[PDB]
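Chemist: First the structure, then my questions, so here it is.
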Amino acid sequence: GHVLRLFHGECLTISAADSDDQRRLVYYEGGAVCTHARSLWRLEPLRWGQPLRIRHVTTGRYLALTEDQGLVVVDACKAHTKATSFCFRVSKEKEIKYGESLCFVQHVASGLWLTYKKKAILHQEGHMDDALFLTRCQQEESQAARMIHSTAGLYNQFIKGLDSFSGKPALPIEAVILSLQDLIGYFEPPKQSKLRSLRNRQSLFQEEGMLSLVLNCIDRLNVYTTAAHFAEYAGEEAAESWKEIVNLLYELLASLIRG
């Protein structure tokens, strides 16, 4: 459905890119996050009591209860109905509008309440102030969150690709080339209002560690001195796109930093 933030009456969020917790844990945090992509979520119905999954947008992982870790955020492949299904409730005894309804979050199968940077958990009783506001975000933020998810998914497919034949004498070349080109245009400079918007989109990407990601590609391709050298490991067909991909990667990197 819609991409939103979840607030206390500070908001619901995972850690920043490259964090020791591996982005699996969930927290309530205030300050910078409230404007950053890591605190964005989408509600995916399988109205009060109606069962639904809560997906993390940029990582595409799903909120869940685990025997081993309790409340965590789980890979889509392990996101089965029992684990990942929640509903909203008006109260804690035994329809919905943004920025007005106070929502208690319950795990359907266990009856546990979402509760408590402070670490978020699922507890039998929890707290008075557990209720969350569902809060619409800006289009610009949701566009960026979706793009960050997509591009990360793609460059990691590309990286795992390079890794397979590293030291050993099918890569998404077209998708990657297309993705770089689109992002370079996306970060194109323009007027003052367009400038603020650009600085903001750069930032959203920097916090999701997109510089690291692009550099991880640059580093893995720079192991090769020539297209020909690359060919001995990758396709001769893929080596045709080597120079061009490293130029666009350097261009995207430059694009993220500029002005």
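Sequential numbering from 1, following the chain as shown.
Yeah, the Cβs are placed from backbone N, Cα and C, and that goes for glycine too.
Straight out of Swiss-Prot:
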type: MUTAGEN; residues: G99 to R (Swiss-Prot position 342); note: Decreases threshold for channel activation by K(+), caffeine and 4-chloro-m-cresol. Decreases inhibition by Mg(2+)
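How buried are the listed features, and what sits near them?
Modeler: Mapped onto three states, the DSSP output places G99 (mutagenesis position) in coil.
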Chemist: Could you tell me how far apart, in whole Å, the Cα atoms of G9 and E10 are, given that 3 residues between them are missing from the model?
Modeler: 8
Chemist: Rounded to a whole angstrom, give the Cα distance between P169 and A170, which sit at either end of 9 unmodelled residues.
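Modeler: Distance across the unmodelled stretch, Cα to Cα, is 15 Å.
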Chemist: Taking the Cβ of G99 (mutagenesis position) as centre, how many other Cβ atoms lie within 10 Å?
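Modeler: The answer is 10.
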